[PDB]
Amino acid sequence: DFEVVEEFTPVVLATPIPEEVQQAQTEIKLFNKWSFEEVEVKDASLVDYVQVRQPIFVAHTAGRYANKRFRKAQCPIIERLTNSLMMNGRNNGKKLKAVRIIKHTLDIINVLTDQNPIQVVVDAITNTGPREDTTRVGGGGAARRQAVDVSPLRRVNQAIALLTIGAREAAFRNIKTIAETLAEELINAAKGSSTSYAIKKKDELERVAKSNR
Amino acid sequence: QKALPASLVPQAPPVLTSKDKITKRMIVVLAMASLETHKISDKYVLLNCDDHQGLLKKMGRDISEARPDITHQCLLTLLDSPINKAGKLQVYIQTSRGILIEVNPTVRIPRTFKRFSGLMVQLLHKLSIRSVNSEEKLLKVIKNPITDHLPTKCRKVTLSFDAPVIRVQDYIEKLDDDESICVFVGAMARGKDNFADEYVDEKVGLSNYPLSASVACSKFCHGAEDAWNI
Amino acid sequence: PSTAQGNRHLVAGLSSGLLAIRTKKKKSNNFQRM
Amino acid sequence: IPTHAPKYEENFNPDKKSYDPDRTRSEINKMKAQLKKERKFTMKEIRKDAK
Amino acid sequence: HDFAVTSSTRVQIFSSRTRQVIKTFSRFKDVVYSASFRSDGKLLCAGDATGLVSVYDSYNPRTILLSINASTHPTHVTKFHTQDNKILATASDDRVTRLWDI
Amino acid sequence: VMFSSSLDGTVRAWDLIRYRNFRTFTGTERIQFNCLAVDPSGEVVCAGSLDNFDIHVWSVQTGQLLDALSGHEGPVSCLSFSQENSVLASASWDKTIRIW
Amino acid sequence: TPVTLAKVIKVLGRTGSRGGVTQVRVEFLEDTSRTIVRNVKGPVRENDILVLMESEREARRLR
Amino acid sequence: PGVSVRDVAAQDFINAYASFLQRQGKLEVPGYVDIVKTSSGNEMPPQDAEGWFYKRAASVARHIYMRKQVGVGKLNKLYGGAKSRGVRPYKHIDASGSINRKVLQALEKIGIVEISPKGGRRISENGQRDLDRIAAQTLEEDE
Amino acid sequence: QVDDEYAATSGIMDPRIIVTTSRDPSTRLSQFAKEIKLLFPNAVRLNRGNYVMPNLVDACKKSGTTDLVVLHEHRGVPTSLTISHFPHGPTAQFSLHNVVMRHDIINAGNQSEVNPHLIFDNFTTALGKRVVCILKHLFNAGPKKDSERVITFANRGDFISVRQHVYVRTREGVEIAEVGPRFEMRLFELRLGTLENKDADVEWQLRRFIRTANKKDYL
Amino acid sequence: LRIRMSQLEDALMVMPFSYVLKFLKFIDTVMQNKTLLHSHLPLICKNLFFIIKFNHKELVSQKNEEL
Amino acid sequence: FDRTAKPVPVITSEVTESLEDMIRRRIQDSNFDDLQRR
Amino acid sequence: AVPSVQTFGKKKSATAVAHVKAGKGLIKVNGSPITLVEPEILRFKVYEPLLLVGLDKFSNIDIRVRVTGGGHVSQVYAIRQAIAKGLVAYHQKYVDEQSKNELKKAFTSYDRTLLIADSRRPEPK
RNA sequence: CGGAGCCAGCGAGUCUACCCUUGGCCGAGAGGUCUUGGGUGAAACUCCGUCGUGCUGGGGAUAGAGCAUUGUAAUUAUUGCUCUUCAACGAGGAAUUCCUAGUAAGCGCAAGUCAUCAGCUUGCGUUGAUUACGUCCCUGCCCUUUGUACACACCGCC
């Protein structure tokens, strides 16, 4: 048929480079394990806000996303998960610890549910983000709520927030750690099991909006 | 064909708190309780309708609204109900001054009134009460709003007199296997039953008669006991 | 197992409280240019 | 459910401290607070009349 | 190239080249009964006398991955599926086996 | 309308119907202007110099100096308004393009 | 319940809305000509899609 | 190829050389080992009493490979760390001088290091040939 | 009159002020810095943490800010303020002595934010005229003549009492009320370059240890 | 008339298409009374042309011979 | 003995009413000093 | 005598000087190889100038990097910047300009902070 | 708990036979001792074995025993270290304050600059986010109410 030759000598270097590292020059995988192609966002209106189309090697892109309004809609969603994981007074700044426990939770997500953990966390985002909410229409403070819709950036924000703080309180004083509780949370949120803090909170917010619609 | 349990010796039920937002339970919230303290010169008291002529009128308020006796006799009824012994209930109260108190199932509220008054003074000023056996902390002032402490799947109803009347047994077996039930009952002497409009999606009632507070609590508890086979 | 590719083992654990393993085992570049 | 009895003091007063059952550690805490306020007032007054 | 031996209240993985205990699993409360590897050899299930199946990952005894609370009776045999990867079959002294999705 | 900026310190506006210079915009600093940019919805004219590092923002309806945008550390070589979303882009000899 | 998707075509300005809530004008995707005025909670801009649990309801103000 | 100590990582050189100085046994463990704490700030002695001296000997061999010439004060200030001293804020402490002098005398009479001018002790020739060889066999066995 | 490094833009242009704290401030210093940024108008506050002072000065004087107020504390109680005027201008740095703040005392409402009137009491020397110019070119030129807030810098033996008042003018006099922080600040140093260097030539700094120190004012 | 010219393009943009259709009914009735048509011609022209220019995509997709 | 400098003035009711009726006089006759526009 | 090229990579206070010259293909950071650059979770941040363009660009040149200052993550960002713009400058000066701007296009499509740092900050609002 | 790898930037007037240091040796430890000359190094972090939700081993206040360094002379125990003793204490109500990118927060290291500060103050780097970036709906503060300034266009007597 037709084939292109574009290297003309088997490439060998003087510094020995590991075989999986030099295998990573044909496709960029997260932590050299998890592929970014065939990772779709199975809910439209959240594609163009959960970003999985520039593959990365680690969740530590030091780029600047907090100086325009919707610029954090194209931080990769693994890194948005990581950044939301490193928040409380105890664990502020510790992005390498957050990256390391994201690596551990994607390994154990894959070893429990034998599928792509990036696809699992993307399904967890698109199942967790609430599609309706209530504002408090004031009237000076008349305690009545009015149901509003909710924009997709707010849905991705509140999805990552619900998932991460659900993993924290689920790891609060049990035997499991943050990596294992976050793995359980992301798996249950991906399949949508109503056993997770995150989609129970989504179902409560959507049900209250349905109530005082 | 089905075997027995491996251990027939009866364990005590796991006492539930706000640190367990998973288990199906019954929350009872005593709203608009009259729990305020005051100085005498040398002495601190809890404001009654009877410890004063006009301490409440010097504070501005009226004497008919200083009734801690009725939240006392609700708390006695809820904590002597069998559902509390079975461990399917916890009691939150919220003062008319906006103070939320979490009440453990394991507490022994004192039976006479002024013992409860001296308990409420130290609870309101030390924000915490330990046991005599001092191993756990079983009556404590916690942070508002109550929805931070209620379980994540929890239908929140309120109790009144002017509402579509239901039956507690079929109403509680309507709800599903992990949903709890948070019942805001008003511990006023009188007042509009709108004390919890911002938390509640269903306003129901239990009788066609003007129902007292602890009688409404005991009615809902006995209905819950019949619905959960206790 | 079937694909052991190395030192091959038979192990038997006894009710006496001990474990028995029986295994079967398995000049110059100028001179070279010359 | 087990049923514990609540520990609390009768005739509670927040402004008074708690009644410690030892008269030689409550006394040293009382007199530590006493020397702290009297030492603070004393040296405040002598530095302001020095000024 | 490694094998797990279930003694009482510990499971020891031996290596098939030195025959010494490379790794050991000692945080069981009662007598551990069964211990098998998954078909991918990545994680290790152990049924315990309290009916608590605990599955760790192999070659890491400190990360208990999940603790299935099976019957109150002792669980005497625990093994993963040999075709499927994400189902674990545990039979116990309850005269009923269970298939668990992990 | 047609706008022009010169080295004598002035931007000025020209009606191409009555052929009159109806508007003249100066700064306050006596600088000479090297490039300009107008709004699409021509409320605001904008001009940059090669000796001042600021951008001068004038209203066209009134004549006043609406703003002086500061932040370049080099002479503002070029200005252009986006024709659709009306964002200002200036670019200067401090190796920097900047979006206002 | 069948849900529907609706793309923003215009963020309505100078409406007297309550703060943190912005009115918006969305057209549908199954018939991309008919619009409806909704009012959303988070930050919204043009041509992004948002999810309507119902579409039988026009939005009033909030205030 | 080109083998060294720079070519191999922390763990894969240090515990491999620790296995070497374990199964050679020409070490003279101090005897008051199993008692001591490697510092004043570790509430107790090391968890692998049958060999932590060999691991420490390998560690000071690697560290004296990479640096030029150190002494026991340098090794103490190196191996020290912070301390949870109590309710007060934390200030840095030193390591254990007797253990450090014991391990340096041990591998002195082994023959890896030797006393240099200016003071302190550097790698000897036989130890210099010895140290990178076990890293070469580290990559050889972990091919 | 307006002196030689303020005369180019004396009344032509409004000022632009940054107000910033020392480093990792306490909460009362953050309240104090908010009080200073809404003491004088067209001032904004900047969260100093992990800011170097040379590149902070450079970013200010290429963004176009006129001057900088850096505040130093002592366990809540603020103790110093440095005013650095940026187009290679002067830094007057002061110590603050009797500070009482409205965030400490009373929810008495909100402030007024009008371009205020300014009172300067007996700044008689040329150093007094210098510190008057550096203190009043951080205010907005030309208020309305019925503006109802005034502030006062009154010299009381090298201790500038600083207060802020609102007023109405009634039938028999004028009725005053005290808003905002009261101080007595005192200049311990002027120098002629910005805050970045401390290699700038000193126009004045007080000589604490000379034996004729307490004989004169603005020594 | 009593809405102002600065917020007229917002007042006409807030209203949905059902109110646009009844606005067209209002204009259709008002240009039969030719007294208050001619006293408000540029106002009717400005409002009507902005309304259908803004709502043009939906208007040309309505299918009714009455409209 | 002797001291370096006059210490910081303790603000009293009489000195606060001193500068208070001072600024009463000042803002009564409006003889204050601001900037002027160019 | 050799064709050689020197570039610089900077983040906060780390700074890395990279000398690229023709050779056999060895990439050495601080004397040690590139496969030793700790904290070992950002070793792929260091690797991505190699894996973005292929190792066949590095098969004929040897790089050495000297990194001072900074912390762990500032040093890996300085290393990757120095490696990237050193490869670009070598292919500019001693290989063809078409491979030069192909390398610039690949690095700029991944992130231009491999080639241009974000340097002078803050903003006084 | 027990080992190991590693990464900064400010700063630069000394007791010069008793100060500060490089190195040898003694003691588990602190510290001692003898010679040399007059800043190297951070912590959080990373890795490697072990434990395990329980006043927990988290804690260390309190009391005892022992070894020293120091204050004449311990003579109210000068302070360091070693082993026991394991009290209190479980993240903190109502209210309230501050905060928008190298920012909040974590982390250590230096200095001590005529005022202030050592019951601390100011520097310096290391790690580094979440959420707004819209709106005048609420709370306030401000501005204007001839368009003037020159066309075109809009407005058309607060």
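All residue numbers given for chain B refer to Swiss-Prot; the residues shown span 16-56, 63-251 in order.
Header entry for method reads electron microscopy, 12.3 Å.
Just so you know, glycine gets a Cβ as well, placed from its N, Cα and C.
Cβ environment of B:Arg88 (mutagenesis position): B:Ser49, B:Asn69, B:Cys70, B:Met209, B:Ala210 lie under 8 Å away, each six or more residues apart in the same chain. For B:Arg88 to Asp, Swiss-Prot lists a mutagenesis experiment annotated as follows: Loss of substrate rRNA binding. No effect on growth.
Listed in Swiss-Prot is the mutagenesis experiment B:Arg88 to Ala, annotated as follows: Loss of substrate rRNA binding.
Quoted from Swiss-Prot for the published mutagenesis B:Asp90 to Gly: Loses its exclusive nucleolar localization and mislocalizes to the cytoplasm. Of all the Cβ atoms in the protein chains shown, 17 others lie within 10 Å of the Cβ of B:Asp90 (mutagenesis position).
B:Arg129 (mutagenesis position) has a Cβ environment of 14 other Cβ atoms inside 10 Å. According to Swiss-Prot, the experimentally introduced change B:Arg129 to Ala is described as follows: Loss of substrate rRNA binding.
Swiss-Prot documents B:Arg132 to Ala as a published mutagenesis change and attaches the note Loss of substrate rRNA binding. DSSP assigns B:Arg132 (mutagenesis position) to coil in the three-state reduction, outside any helix or strand. The Cβ of B:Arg132 (mutagenesis position) lies under 8 Å from the Cβ of B:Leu97, each of these being in the same chain and 6 or more residues away along the sequence.
Taken from Swiss-Prot, the feature S-adenosyl-L-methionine binding site covers B:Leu180, B:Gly207, B:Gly212, B:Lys213, B:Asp214, B:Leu227, B:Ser228, B:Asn229, B:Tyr230, B:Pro231, B:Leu232. The Cβ of B:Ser228 (S-adenosyl-L-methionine binding site) has 11 neighbouring Cβ atoms from other residues within 10 Å, across all protein chains displayed.
Quoted from Swiss-Prot for the published mutagenesis B:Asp214 to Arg: Almost complete loss of SAM binding. No effect on growth and ribosome biogenesis. The number of other CB atoms found within 10 A of the CB of B:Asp214 (mutagenesis position), across every protein chain shown, is 20. Secondary structure from DSSP puts B:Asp214 (mutagenesis position) in coil.
Where Swiss-Prot documents B:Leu232 to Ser as a mutagenesis experiment, the accompanying text is: Almost complete loss of SAM binding. No effect on growth and ribosome biogenesis. Secondary structure at B:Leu232 (mutagenesis position), as computed by DSSP, is coil. The Cβ of B:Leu232 (mutagenesis position) lies under 8 Å from the Cβ of B:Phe182, B:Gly226, B:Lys240, each of these being in the same chain and 6 or more residues away along the sequence.
Non-local contacts of B:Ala237 (mutagenesis position) by the CB criterion (under 8 A, 6+ apart in sequence, same chain) comprise B:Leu180, B:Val206, B:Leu227. According to Swiss-Prot, the mutagenesis experiment B:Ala237 to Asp carries the following note: Almost complete loss of SAM binding. No effect on growth and ribosome biogenesis.
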Cα-to-Cα gap, B:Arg129 (mutagenesis position) vs B:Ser228 (S-adenosyl-L-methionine binding site), nearest whole Å:
30
Just how spread out is the S-adenosyl-L-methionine site if you go by the largest Cα to Cα distance in Å among B:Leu180, B:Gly207, B:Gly212, B:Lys213, B:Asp214, B:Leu227, B:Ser228, B:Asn229, B:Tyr230, B:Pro231, B:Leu232?
18
From the Cα of B:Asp214 (mutagenesis position) across to the Cα of B:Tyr230 (S-adenosyl-L-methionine binding site), what is the distance in angstrom?
15
Other than its own, how many Cβ atoms are within 10 Å of the Cβ belonging to B:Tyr230 (S-adenosyl-L-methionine binding site)?
8
I need the most crowded of these binding-site residues: B:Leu180, B:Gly212. Count other C-beta atoms within 10 angstroms of each C-beta and give me the top one.
B:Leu180
Give me the Cα-Cα distance between B:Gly212 (S-adenosyl-L-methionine binding site) and B:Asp90 (mutagenesis position), rounded to a whole Å.
16
Out of the recorded positions B:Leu180, B:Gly212, B:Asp214, B:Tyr230, B:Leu232, B:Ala237, which are near chain D, with a C-beta less than 8 A away from one of its C-betas?
none
